Amino acid sequence: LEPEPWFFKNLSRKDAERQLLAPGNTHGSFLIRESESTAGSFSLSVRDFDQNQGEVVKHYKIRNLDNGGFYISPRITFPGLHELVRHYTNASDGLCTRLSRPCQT
Amino acid sequence: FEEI
């Protein structure tokens, strides 16, 4: 039912990398998907540009706050994914790069 | 998994 442009519900970690490293996508291209790791958790996948590897995809676990909430680092939590994505879009604040455009398909 |  009408997901966000960056929400790829059932996309695996491997295809997330494959999709983000594909043409049309660039630095800061990202998506959020169900985590391969934990119950009801989600993971952030982001394409980043470095010196040695060139184009690469970095994956972050998005933790759940008991009874509601999300955070990547304990020093700043968010009531929802929209808040989390807006936050990291305007500031990397610890992340590898600022979130730019959702993965384009 | 990358971390902040």
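Quick note: numbers on chain A are straight from Swiss-Prot, i.e. 122-226, in order.
Per deposition record, X-ray crystallography, 1.8 Å.
Any Cβ shown, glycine's included, is placed from N, Cα and C.
DSSP places the residues of the domain 'SH2' (A:127-224) in helix, strand and coil in these numbers: 18 helix, 32 strand, 48 coil. Per Swiss-Prot, the feature domain 'SH2' maps to A:127-224; the stated evidence is sequence analysis.
Within its own chain, A:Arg154 (mutagenesis position) has A:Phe128, A:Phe129, A:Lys130, A:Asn131, A:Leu132, A:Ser133, A:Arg134, A:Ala137, A:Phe163, A:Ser164, A:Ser166 as residues 6 or more apart in sequence whose C-beta sits under 8 angstroms from its own. The mutagenesis experiment A:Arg154 to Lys is recorded by Swiss-Prot, whose note states: No effect on interaction with SQSTM1.
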